[PDB]
Amino acid sequence: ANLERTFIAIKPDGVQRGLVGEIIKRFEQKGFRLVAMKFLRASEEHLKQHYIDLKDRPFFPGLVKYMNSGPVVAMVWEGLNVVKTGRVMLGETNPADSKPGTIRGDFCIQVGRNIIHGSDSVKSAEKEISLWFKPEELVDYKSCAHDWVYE
Amino acid sequence: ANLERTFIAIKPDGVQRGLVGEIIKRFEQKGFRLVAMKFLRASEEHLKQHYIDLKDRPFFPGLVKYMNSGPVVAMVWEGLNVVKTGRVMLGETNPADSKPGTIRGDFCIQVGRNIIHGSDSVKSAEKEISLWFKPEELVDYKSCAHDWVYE
Amino acid sequence: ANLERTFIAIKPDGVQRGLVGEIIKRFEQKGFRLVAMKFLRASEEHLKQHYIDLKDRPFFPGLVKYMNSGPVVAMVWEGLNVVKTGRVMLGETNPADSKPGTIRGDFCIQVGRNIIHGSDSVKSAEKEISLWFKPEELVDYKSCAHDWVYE
Amino acid sequence: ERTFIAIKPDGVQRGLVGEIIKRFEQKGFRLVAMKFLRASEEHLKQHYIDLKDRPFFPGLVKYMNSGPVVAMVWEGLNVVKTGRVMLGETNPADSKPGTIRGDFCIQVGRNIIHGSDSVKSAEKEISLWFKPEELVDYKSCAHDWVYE
Amino acid sequence: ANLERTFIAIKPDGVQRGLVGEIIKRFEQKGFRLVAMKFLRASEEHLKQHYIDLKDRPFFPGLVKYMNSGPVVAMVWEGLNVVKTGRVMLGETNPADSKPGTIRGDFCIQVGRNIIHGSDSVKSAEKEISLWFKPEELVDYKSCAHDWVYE
Amino acid sequence: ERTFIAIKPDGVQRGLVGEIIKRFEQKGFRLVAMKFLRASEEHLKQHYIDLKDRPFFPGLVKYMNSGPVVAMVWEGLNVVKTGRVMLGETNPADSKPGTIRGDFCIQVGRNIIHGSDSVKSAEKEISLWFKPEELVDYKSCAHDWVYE
């Protein structure tokens, strides 16, 4: 019995500005389940593969370089509609348009330094999860409060 | 109309997930006055009364059962437009639609486990207060900051 | 020993200064179980009974007036060593001696305005619970996290 | 860009100074200037000069002089417009949960905070409330992580 | 009456690490009254005046240079035993020895980067206040919760 | 220096991962490595090899395997000792308010977190739980504000 999953990465700026715990707490307190997590400096080639659909966009080389300029926190979270809801929690990709109460709305200013990534769709999420994690890094466990989050 | 009151109940899930203090802090920090509060397991019959308006709805049986499945924190809060503002603070009844920054937006996922109830109108508020509280349980006192919250 | 209980009251100053939610959160996050809670203005008659052991202290008259000067939040909390641990959480009865991280240490200054009471022993806790609550106001339920708080 | 933010007497009285500053700090804006004062009625009449002919102008000045305020200047990209977004709408009733006014107050006449409405007004307010030498220049250690 | 006052300065590291609001909130929530506050880069000669009792200690020269390396937030706070209690809230001057729950215990590591200063005596406080502030920068007002903080 | 910190299964289950990480970040320590896993019984037997002949050892391994843990490496000046001071005493009963155990748990057998007890223990734990390539070298933007 597996719910939907999404890929969330805290970008180098989110690590550098000391926001790792704050971000994780927002997912925990919502009732989502942490399925996987690792901390690494992703290679430029790995980042190009992650962002392959953006490869022709003028910002893509600077995006790859910045994403490689420090470590990221890569995560998989599980729950009902976690992909869409995760994006709502993160706020709009451009922080200018992110509302107060969202992660980007509370904590950052510019699109090129927008602290976090979340998958845009279930299919994107599955691709991203497979790119970043080995299957055995996805931990199956039951949340003690599951029956108080879900009917 | 600084004397308006609303009924707020923390549902069994909210209790079970450790959110009582967080929820009360949100109402205190906003400037609303706590008028009444108690902690109880509401009987089936009491809840049937409370939800008589929904009694011919498909989710009604399940709702009554969930609401009897642990204790609730029942409260009365006072202030200007507290009914409507209380509801904005809680977020949409359906957590899927509740925005980050709201109680449901921040803390829950599914409508059948939506942590909290607030009255939908002044008329419903007065009925709910009467059902859940004895008049002698309503405490009259003056907030020391009242003249800094209200002109 | 996991069934011990203690009586905690947030004093009139704790209510007036908007600390109810903060205080409850501290007990929730520690792992203790909320057994009972109500909000009331305690009568002089009632408070004389509560503070019976301090009846000949020079500060007793003033203490009784203060404690009747606004409502209090009365609570019962359950868990292993909750009486001793509750007092550690609260701090010393003089706030000036209470350490940062404690409730009194963080939030108040003077002994006469020391925001909170906790039972000093198991015997006094049982007396205080009986005085402030009817047995039917003590709610029995099991915390979903119980087996992760206790071995 | 720079904006003027003032925590009004009710914000100070209700113990929200730290909370409010933390919001601006955590967002990535740079604090440029800050002072705490009871603004004189004459200083406030200047601040509110556009309103001198309105019947509520005396009561407004009385209120704004009725306790101290924290006056600040913050710097960042779009900080004028974004500061307003962070404060919430001028009426707390319309301010969303997550905003300063939405989280912390109830009535338009006790709405805890002001921020400049435009770059124009900001430069006016900054010149009025601060001496140039009170605007401190420094670079945030996290600058390269807030801005590309 | 005028209660005791202390001088508190948030050092350039406190400002750079985004701790100004956190620090101010801890003094507000304790119940102390903010009397004066400004934000400035202090001159080396001003800083030598402030630390003149330490002028023969080997750390003194480096301390003056660091304190001039960015702006500070200078404050005056008032309340009962605010000098002594303020120092308890800050923690030991050496963060190595500062307890969790204190400002230095929670937020810093090394004595040369110890985020904050508080006066060590009432006489020191009066000297520091006069050094950093004009008499007219000290604001007299009455806290709305004063009678709930003090008997 | 570096230390090994693990959030135990009860800390994960009770929703304390973010809280705990924030405490280390806000102190000024640098996160060097982090992974989330159900540690295998053999892995845990190695971690607790000194206790293998004690009667409580099977129960301990069983508990530590009963849910996922967050394994971390943190760096900073005397981080081994100071990490232990931040966690509090090994019995939560004796842990003071403000510490992780003092704030968040009750019973010694459900004490939410481990930190290395010594620099030698830290080195052994880091080598057991992480590959060398999983220890990430970067410089904190605030480094010169945390250290002289």
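Since chain A takes its numbers from Swiss-Prot, the residues it shows come out as 2-152.
Just so you know, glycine gets a Cβ as well, placed from its N, Cα and C.
Over in Swiss-Prot, the protein carries these features:
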type: ACT_SITE; residues: A:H118; note: active site, pros-phosphohistidine intermediate
type: BINDING; residues: A:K12, A:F60, A:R88, A:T94, A:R105, A:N115; note: ATP binding site
type: MUTAGEN; residues: A:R88 to A; note: Decreased single-stranded DNA-binding and nucleotide-binding activity. No effect on 3D-structure
| note | Among A:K12, A:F60, A:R88, A:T94, A:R105, A:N115, the record's ATP-binding residues, the widest C-alpha separation in angstrom comes to 21
| Hey, what's the Cβ neighbour count for A:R105 (ATP binding site) at 10 Å? | 23
| note | Check: min Cα-Cα distance from A:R88 (mutagenesis position) over binding-site residues A:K12, A:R105, A:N115 goes to A:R105
| If you measure A:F60 (ATP binding site) to the residue listed as 'active site, pros-phosphohistidine intermediate' at Cα, how many Å is it? | 16
| note | Row A:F60 (ATP binding site), column other C-beta within 10 angstroms, all chains, value 13
| remark: Cα of A:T94 (ATP binding site) to Cα of A:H118 (active site, pros-phosphohistidine intermediate), in Å and rounded, measures 8
| Under 8 Å Cβ-Cβ to chain D, which of the binding-site residues A:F60, A:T94, A:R105, A:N115? | none
| DSSP three-state assignment (helix, strand or coil) for A:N115 (ATP binding site) | coil
| field | Integer Cα-Cα distance in angstrom, A:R105 (ATP binding site) to the residue listed as 'active site, pros-phosphohistidine intermediate' | value | 10
| task | For each of the recorded positions (A:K12, A:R88), count the other CB atoms lying within 10 A of its CB, then report the residue with the highest count. | result | A:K12
| note | With the fewest other Cβ atoms within 10 Å, the residue among the binding-site residues A:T94, A:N115 is A:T94
| query | 10 Å Cβ neighbour count around A:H118 (active site, pros-phosphohistidine intermediate)? | reply | 20
| request: Taking only the Cα atoms, work out how far A:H118 (active site, pros-phosphohistidine intermediate) lies from A:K12 (ATP binding site), in Å, as a whole number. | output: 7
